[PDB]
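For reference, the structure discussed in these notes is given below.
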Amino acid sequence: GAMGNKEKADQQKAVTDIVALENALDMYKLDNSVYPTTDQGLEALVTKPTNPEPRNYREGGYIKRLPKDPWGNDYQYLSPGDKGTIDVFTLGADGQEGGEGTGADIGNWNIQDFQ
Amino acid sequence: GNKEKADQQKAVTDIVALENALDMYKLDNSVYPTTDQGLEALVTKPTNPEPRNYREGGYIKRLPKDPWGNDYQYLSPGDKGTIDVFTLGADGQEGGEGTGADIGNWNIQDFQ
Ligand SMILES: [Ca+2]
Ligand SMILES: [Ca+2]
Ligand SMILES: [Zn+2]
Ligand SMILES: [Zn+2]
Ligand SMILES: [Zn+2]
């Protein structure tokens, strides 16, 4: 059957959130010269990280709040990334790598498929 | 620069929101707003042709203005893709480099 409102809305939420997250990460790097490491994580965007300590952490962080994905799971983050300098993604409805339809992985590297 | 980066990020943010809204309009109504109906169609239910299944309260809370105070541009069908949604950058003109570069749905990958 043709996609309906809910499925489309979830995909769009995922795209919106990944864009916002990468925007925050890019600003973190603009201030600090490097991206948060995988271990420091997306949490580095809301709370000043350690190991290593950032050189110029913005008062108030880089994002107002970390969103959860359309299935209630934290977005995923890798630095250095496998698909780009940073990977920012949701594994979709199946919560596992790969898949298709609602289970499709939506990432900063494949945004074009879901725009 | 923080300001220049902020501007770029707003443009990307708005284009993604505008295309999301257009896609949802298409999903509801089977067609995109015509170029003439424009982005206003996402906030006020258009006429001629009046949509078959318009969403109560529209598709976007408010139309954003681009970082330099200009309206985002919309073409349907587009020249670069099925629909074109874009800002003409700081120079307000097609083409340009730096702060003047055109940011659209077709090249968001270069500004993500
Ligand atoms: Ca998956
Ligand atoms: Ca331009
Ligand atoms: Zn790519
Ligand atoms: Zn689209
Ligand atoms: Zn980026």
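What you see of chain B is 35-146, where the numbers are those given in Swiss-Prot.
Yeah, the Cβs are placed from backbone N, Cα and C, and that goes for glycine too.
What Swiss-Prot records for this protein:
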- B:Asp100 to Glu: Complete loss of secretion (MUTAGEN)
- B:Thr121 to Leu: Complete loss of secretion (MUTAGEN)
To the nearest whole angstrom, state the Cα distance for the pair B:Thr121 (mutagenesis position) and B:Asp100 (mutagenesis position).
7
Proximal but sequence-remote residues of the same chain as B:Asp100 (mutagenesis position) (Cβ under 8 Å, at least 6 apart):
B:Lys44, B:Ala45, B:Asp48, B:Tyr106, B:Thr121, B:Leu122
According to DSSP, collapsed to three classes, what secondary structure does B:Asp100 (mutagenesis position) have?
coil
